[PDB]
Amino acid sequence: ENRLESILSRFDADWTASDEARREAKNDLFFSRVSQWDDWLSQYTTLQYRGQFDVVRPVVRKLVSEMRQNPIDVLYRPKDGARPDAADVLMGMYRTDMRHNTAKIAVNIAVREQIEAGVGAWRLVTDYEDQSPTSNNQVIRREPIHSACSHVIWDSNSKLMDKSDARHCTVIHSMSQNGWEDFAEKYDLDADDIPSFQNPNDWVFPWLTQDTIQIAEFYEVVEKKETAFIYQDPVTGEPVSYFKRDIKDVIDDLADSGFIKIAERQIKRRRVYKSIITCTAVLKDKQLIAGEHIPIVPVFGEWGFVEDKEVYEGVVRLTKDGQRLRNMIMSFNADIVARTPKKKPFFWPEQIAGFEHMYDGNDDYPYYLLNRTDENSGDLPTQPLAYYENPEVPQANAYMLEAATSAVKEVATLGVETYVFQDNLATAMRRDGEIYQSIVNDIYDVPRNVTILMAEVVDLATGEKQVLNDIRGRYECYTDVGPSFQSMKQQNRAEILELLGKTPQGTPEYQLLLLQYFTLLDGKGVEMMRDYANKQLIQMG
Amino acid sequence: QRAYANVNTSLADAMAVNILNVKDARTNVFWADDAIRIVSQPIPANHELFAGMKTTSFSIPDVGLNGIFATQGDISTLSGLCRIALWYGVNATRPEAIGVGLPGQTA
């Protein structure tokens, strides 16, 4: 009956079910980021030589560079039977509010975590922008999530790579005192009552200070049938469908503006609720957010299920044993080199009694003198002089160093190429496109294009707030993956160049060259060139 | 060695040593800021006492110190232990800079 009890039971079940993978991923992150000598728990250990002769890090760097050289971004394409330019507005909005540094950094962080540990993630948020808004005085920004394995917890009964069938997800935010204070200020929380939640990170390296304040954000999506209103468009057209949860404060202003209700239908849809919780209380209960999907997008490496249990792997998990063995063998060899008596002779003291300054190591003598006679034994016994044997690296040590290095080299090969990881990233970006499209349809002002212009049908309430009006014909574009472009003009230039590269030198070649000149950025000389191209294009009909 | 001198003469046989705290008196303490320091080390997570426990950091408010929050569990008596250990040492590096004010030192 308790909301807190239900939420905590769900979170406890999911956190328990996802324990092995989280621990392995955290170990991989620590091993491949901080130090390969992960012996914090080892007790009764004195201090000896512990070298780090890394051979896995260059492989990770090479894979990261290879996936950095090929950026991937969403590409909206019109559906089958829809208008040829049904995706221009959505694509332009997506590029406009995803061209910023934050989106690129979040994607790079997710990719690096996917390569190293095996799982990464990022998030989409909506903010109020007043200077440069994308639409409806709002912007959508993609933010990174660090250590997704331990910070983002999904539903246990989710058998999809992108978690599009999971219904809840808890994100653990950890901060210091100032971070908690500003978090409370942002979210209208109570700053004095310090929160607490499950600690997601372990104390391994001698860090003086770790995160102290913990909190959780629980996202839940509910699919239900809600009443939809079928109004009649007074500006131009035929009925437009609006939901009843929105169009609430303007439910009487639509009639004044000229919308006449025609019928009423029930339509099934998904709504997302966020709750800010701690270990003992619920701070925010069911705050509805924008979109039909949980705004967290995960990226996976080698992902699968073993027995009702998720396993995800990167490129570092299977090299750890060989790398640790190599480090241990090298440390042992360094110990052998350092703490070993050198090659020096063995002497009875009476053999060199009186000549001990000849063997000190100078070069003032032509030869070394040794005593011969003993007053009691007559003569000194004769024996071949012995020398301490020089230090030697054992054959076992050399063979195992070579074998461990060979094993690590053999096993640290992602694929043959990073094609599978790039495909998983593409799947993540397709999920990102879906989520962004839902959020845009929920908050943005999407104009409708008619074949008779763009008709922005909007209205305001008595409280001066603007309420968006969107017809149910909103999924006119499906999701694909293409090269990452910073703007629609850049994408157009790329498309024109690609078409030109395949068109032979005919009249379409001239047309495409003039088009490329038309779509060029402006200076002064290029301004003149583009003006000439525009004049030619217009004069050619 | 003489460059480090701080007193005019040395103790010469029967020098009378006068005590300067004659009465009970709550102190007033003045110092230079660098005369007192606090040396702090979090207890290592591999310490023989904190062996079977799962240790984490634990910041102390106000003062700039961090101790160890350790925790262990028991099956047979289905119970648990927690332990906050703070390791620190107050060191007076310049006692000649530290001072004490004693009022009401009447006979």
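Chain A uses Swiss-Prot numbers throughout; the residues present, in order, are 5-420, 445-480, 492-580.
According to its header, this structure was worked out by electron microscopy, 3.2 Å.
Every residue, even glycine, has its Cβ placed from backbone N, Cα and C.
A:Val64 to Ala, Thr or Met appears in Swiss-Prot as a mutagenesis experiment; the accompanying note says: Overpackaging. In this structure, A:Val64 (mutagenesis position) is part of a helix by DSSP. Long-range neighbours of A:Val64 (mutagenesis position) (same chain, six or more residues apart, CB within less than 8 Å of its CB): A:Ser36, A:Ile119, A:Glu120, A:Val319, A:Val320.
Annotation of the published mutagenesis A:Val303 to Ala, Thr, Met or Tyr in Swiss-Prot: Overpackaging; the original residue is retained in the structure shown. Within 10 Å of the C-beta atom of A:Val303 (mutagenesis position) sit 29 other C-beta atoms, taking all shown protein chains into account.
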